[PDB]
Amino acid sequence: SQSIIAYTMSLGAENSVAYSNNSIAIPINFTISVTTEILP
Amino acid sequence: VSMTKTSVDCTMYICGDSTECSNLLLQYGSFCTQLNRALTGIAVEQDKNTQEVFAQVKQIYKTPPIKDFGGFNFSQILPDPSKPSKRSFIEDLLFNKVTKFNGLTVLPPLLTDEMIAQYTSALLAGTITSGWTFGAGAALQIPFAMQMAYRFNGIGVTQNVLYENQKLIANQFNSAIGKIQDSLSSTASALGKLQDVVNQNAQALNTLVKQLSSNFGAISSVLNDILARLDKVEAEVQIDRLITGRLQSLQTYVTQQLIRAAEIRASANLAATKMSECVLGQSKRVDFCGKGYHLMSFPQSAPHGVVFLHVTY
Amino acid sequence: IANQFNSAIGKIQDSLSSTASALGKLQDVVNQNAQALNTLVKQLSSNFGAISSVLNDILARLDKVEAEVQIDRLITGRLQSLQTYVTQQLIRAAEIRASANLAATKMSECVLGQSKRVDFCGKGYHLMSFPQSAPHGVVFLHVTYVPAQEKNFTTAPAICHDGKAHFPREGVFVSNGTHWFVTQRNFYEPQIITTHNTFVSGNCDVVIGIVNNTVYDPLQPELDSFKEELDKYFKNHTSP
Amino acid sequence: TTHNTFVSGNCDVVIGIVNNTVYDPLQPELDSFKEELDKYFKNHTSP
Ligand SMILES: *[C@@H]1O[C@H](CO)[C@@H](O[C@@H]2O[C@H](CO)[C@@H](O[C@H]3O[C@H](CO)[C@@H](O)[C@H](O)[C@@H]3O)[C@H](O)[C@H]2NC(C)=O)[C@H](O)[C@H]1NC(C)=O
Ligand SMILES: *[C@@H]1O[C@H](CO)[C@@H](O[C@@H]2O[C@H](CO)[C@@H](O[C@H]3O[C@H](CO)[C@@H](O)[C@H](O)[C@@H]3O)[C@H](O)[C@H]2NC(C)=O)[C@H](O)[C@H]1NC(C)=O
Ligand SMILES: *[C@@H]1O[C@H](CO)[C@@H](O[C@@H]2O[C@H](CO)[C@@H](O[C@H]3O[C@H](CO)[C@@H](O)[C@H](O)[C@@H]3O)[C@H](O)[C@H]2NC(C)=O)[C@H](O)[C@H]1NC(C)=O
Ligand SMILES: *[C@@H]1O[C@H](CO[C@@H]2O[C@@H](C)[C@@H](O)[C@@H](O)[C@@H]2O)[C@@H](O[C@@H]2O[C@H](CO)[C@@H](O)[C@H](O)[C@H]2NC(C)=O)[C@H](O)[C@H]1NC(C)=O
Ligand SMILES: *[C@@H]1O[C@H](CO)[C@@H](O[C@@H]2O[C@H](CO)[C@@H](O)[C@H](O)[C@H]2NC(C)=O)[C@H](O)[C@H]1NC(C)=O
Ligand SMILES: *[C@@H]1O[C@H](CO)[C@@H](O[C@@H]2O[C@H](CO)[C@@H](O)[C@H](O)[C@H]2NC(C)=O)[C@H](O)[C@H]1NC(C)=O
Ligand SMILES: *[C@@H]1O[C@H](CO)[C@@H](O)[C@H](O)[C@H]1NC(C)=O
Ligand SMILES: *[C@@H]1O[C@H](CO)[C@@H](O)[C@H](O)[C@H]1NC(C)=O
Ligand SMILES: *[C@@H]1O[C@H](CO)[C@@H](O)[C@H](O)[C@H]1NC(C)=O
């Protein structure tokens, strides 16, 4: 049931921001992330 | 940010349709491949460069339908939906301002200019609605005058200086984005660093094609003329001259293109660094985002490049 | 914070163990130098239009004055095969240099410091980084604060109190829709809007979108708590 | 002092917190005024 598909790529998920002249979002919580960056 | 992905059928360049010439080119071993590998390496690196600059968001933000940015008028740098290509008014000025047998081909970029405009739209709508915060994590909305107040506080100017001058600051900003249209409409010369890259790649290909007309001490530069006029054991000595000069003409082109690709890489790394530190943040690095203390920057797509509109106090 | 950090260092081991692809940028450099040498050695087998590529086969078969012409073909092609290799390796060495200068910059600015440069030390706000050696390279484990659970709030640029307009010293004014608080920009910690969390500038006419709410003053109870004591003193001193 | 420091939460959660006083510069500026206030009430016993 497998095959090779071909498609126009999505640049990402779309996500309209909930903007207003008097609305702010603030984080109630955080995540400490650790990420590997590798360099020659 | 990038240059035209160019691939050459070396065997068509050196020995265009002559099977006997191709049998002679095999006496030089790997050089017919080594140069296709090198040109493919350059060509892949243009898609790499273009993604390191523009793909700094994995999520596509949109501007709200209402335009209450506290009086700041982004209409010239946000998209115009009415066009077939969703490009901003300033991006159309930028797009207007930058203008066979031989085996050469031009490959398309992985991202069309419509996808570069869609990434640039997302970076700009992220910047206008959420400040630096979409750089750090999830986008957090903030009113644009409160973002500008945080900006002012970053340059060491107390945030009451924004709110007590907010109509003036917006009129100065709107006037300055006004002059960006006037500069990008009036002169040809403003886009010089992108036109110079387009010109150098066109000049190197003009040279590469002109060397096909050179004799290198053969009795003719036309390959089929040599093979028409001479029998095989004599013709092989004339053809070895054409193969030798042509192959050296390609190694010269590919060396020049590798050295030039390293310069476009260095520029793409600078452009990606400015996307990160000027658009996704506010920089305390002096003179890194134009003269003045950096407030914020807006990215714009250009043919094979990026324009940053830096805003400074 | 320590459990999130310890958990994240746990995921680094799982990632670097599970896929082969993680060191792709280092393996690609080992592969390029292997491929360029495979090519440089393969060109020893090429004729360059001599009667053989084996140098001793030429010199066994032909006398000096003829062999000079065959050997000159091999010398010419071989020498071009080295100039191709050395040019490719010089251009490559400049790319590895540019990466080493970046890695040295990240050692200085991410490990020996803390970076205010956005996205220079991975996604998030940079906390610190740990270097790890790799064959022909470096791994940096960047540690970053990422804001995780956002909630919306109503907000205002200033509080209007006694016709004086008040602004936050640090952070932003926010409301749950009933009360107003001052809080720090990257972590919800609401506080009463005091004269110590805010600063005055000008009057309330000029600021677009200013809001009416109380500003507290800790001197107010710490001096009314002496008013009623002082009044008790006076009332009691009517008793003699 | 209350000027060199800031308050948040209570002393149960902070690993390795230590017991010491924090000074308040309003405390002498109000209690020098309390001993003054006491003298003014005690002088008002003389009429
Ligand atoms: C906005 O934030 C306000 C401050 O946190 C909050 O007001 C506080 O609400 C709680 C109840 O949810 C009150 O707690 C009192 O509840 C009753 C009062 O009769 C008593 O049984 C309790 O002992 C306790 O005193 C707080 O007193 C109240 N604070 C004030 C200053 O009014 C609002 O409820 C929040 N509003 C929203 C929509 O989130
Ligand atoms: C924020 O609080 C302010 C104080 O309550 C309030 O200002 C008040 O606005 C009214 C309406 O104009 C004024 O009432 C006077 O209106 C005219 C003169 O402008 C007179 O003809 C009337 O008789 C009446 O006196 C108040 O004088 C004015 N008070 C002050 C101190 O400015 C704001 O409107 C409030 N804003 C919001 C959004 O709540
Ligand atoms: C820092 O100073 C604190 C205040 O002096 C002190 O806390 C005190 O600890 C003792 C010992 O537990 C408590 O004494 C009571 O303990 C239980 C009830 O909790 C009873 O069985 C005892 O009979 C006695 O009543 C104090 O009540 C407690 N005080 C407070 C305000 O919490 C800390 O222990 C000190 N820490 C250090 C390291 O110096
Ligand atoms: C914070 O609020 C925004 C939008 O405001 C709300 O809009 C209504 C839905 C109602 O809840 C009002 O009381 C609020 O003022 C939220 O944005 C919505 O997000 C959902 C997905 O979670 C999406 O389907 C909606 O289309 C969005 N609506 C708008 C107008 O943008 C946002 O999610 C809220 N944030 C949190 C963490 O709760
Ligand atoms: C912040 O996020 C963390 C997760 O990273 C939350 O921690 C979890 O909390 C639940 C209870 O709500 C526990 O059952 C889990 O075991 C906790 N996980 C860890 C890793 O500690 C934390 O509760 C959140 N804090 C707030 C205030 O929302
Ligand atoms: C934002 O700026 C644009 C450009 O100046 C404004 O659009 C112009 O508006 C005038 C007056 O209606 C027209 O004559 C121009 O032709 C418009 N130009 C364009 C490109 O549309 C726009 O009105 C401003 N927006 C706001 C909300 O003030
Ligand atoms: C916000 O926008 C609405 C219209 O959408 C307007 O009525 C209101 O006055 C604005 N408020 C502020 C604080 O600018
Ligand atoms: C009133 O003052 C007298 C002495 O002046 C004192 O003994 C008494 O406790 C005081 N009572 C009150 C209620 O202040
Ligand atoms: C520090 O470590 C010692 C043991 O080495 C322990 O007794 C002490 O409680 C620790 N103090 C703090 C503040 O963690």
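Throughout, chain A uses Swiss-Prot numbering, with the displayed residues spanning 689-728 in order.
Determined via electron microscopy, 3.1 Å.
Just so it is clear, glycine is given a Cβ too, placed from its N, Cα and C backbone atoms.
Sequence-distant neighbours of A:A701 (variant position): no residue of the same chain at least 6 apart has a C-beta under 8 Å from its C-beta. Listed in Swiss-Prot is the natural variant A:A701 to V, annotated as follows: In strain: Beta/B.1.351, Iota/B.1.526.
Listed in Swiss-Prot is the natural variant A:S704 to L, annotated as follows: In strain: Omicron/BA.2.12.1. Taking a C-beta cut-off of under 8 Å and a sequence gap of six or more, A:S704 (variant position) has no contacts in its own chain. A:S704 (variant position) falls outside any helix or strand according to DSSP and counts as coil.
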